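S.K.: What follows is a structure written as structure tokens; I'll ask about it next.
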Amino acid sequence: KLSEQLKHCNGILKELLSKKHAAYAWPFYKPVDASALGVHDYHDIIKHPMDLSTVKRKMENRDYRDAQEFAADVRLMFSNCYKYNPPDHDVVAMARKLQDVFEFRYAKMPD
Ligand SMILES: COC(=O)[C@H](C)[C@@H]1N=C(c2ccc(Cl)cc2)c2ccc(OC)cc2-n2c(C)nnc21
Ligand SMILES: C[C@H](O)COC[C@H](C)O
Ligand SMILES: [Cl-]
């Protein structure tokens, strides 16, 4: 049984995965497939891949012991995107928008 704070985190996660945000969330649904995408330098540049399916698995498996650990993974996901891609690329604009959704709701965390 998740703590109250981790319940809030799980709610955020469900929201990020919902159809409401799909237009900009979809690149983050699954691990980057570097070979499929032709980005053969991705794993040289990104040492700690992260994506929402992995966050979801970790939540289901009770891997996260607190909200801070959850938030660090979601933010790592966005950071990888900002690290690999030029700041004016489409996928970066999507990341910024999804991160806005995440940060404003994470800020509503019950004490
Ligand atoms: C050539 O650069 C790319 O393809 C990067 C690696 C890729 N761009 C994208 C990307 C490029 C253009 C648009 Cl409009 C949306 C996403 C990408 C696409 C699919 C995907 O999972 C299936 C992950 C993507 N992703 C993420 C997350 N962070 N960077 C990307
Ligand atoms: C767009 C920045 O990379 C992240 O900003 C988060 C803010 C809550 O929109
Ligand atoms: Cl953090």
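Here Swiss-Prot sets the residue numbers for chain A, with the shown residues being 345-455 in order.
Even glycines carry a Cβ here, placed using N, Cα and C.
Annotations per Swiss-Prot:
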MUTAGEN   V376 to A  Abolished binding to histone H4 acetylated at 'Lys-12' (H4K12ac)
MUTAGEN   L381 to A  Reduced binding to histone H4 acetylated at 'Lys-12' (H4K12ac)
MUTAGEN   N429 to A  Abolished binding to histone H4 acetylated at 'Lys-12' (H4K12ac)
S.K.: What does DSSP say about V376 (mutagenesis position): helix, strand or coil?
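M.R.: For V376 (mutagenesis position) - judged by DSSP and reduced to three states - the answer is coil.
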S.K.: For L381 (mutagenesis position), just give me the three-state DSSP call.
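M.R.: Looking at the DSSP assignment, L381 (mutagenesis position) belongs to a helix.
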S.K.: What is the total of other Cβ atoms whose distance to the Cβ of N429 (mutagenesis position) is within 10 Å?
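M.R.: Total other Cβ atoms inside 10 Å, all chains included: 15.
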S.K.: Work through the mutagenesis positions one by one (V376, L381) and point out the residue whose CB has the fewest other CB atoms within 10 angstroms.
M.R.: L381
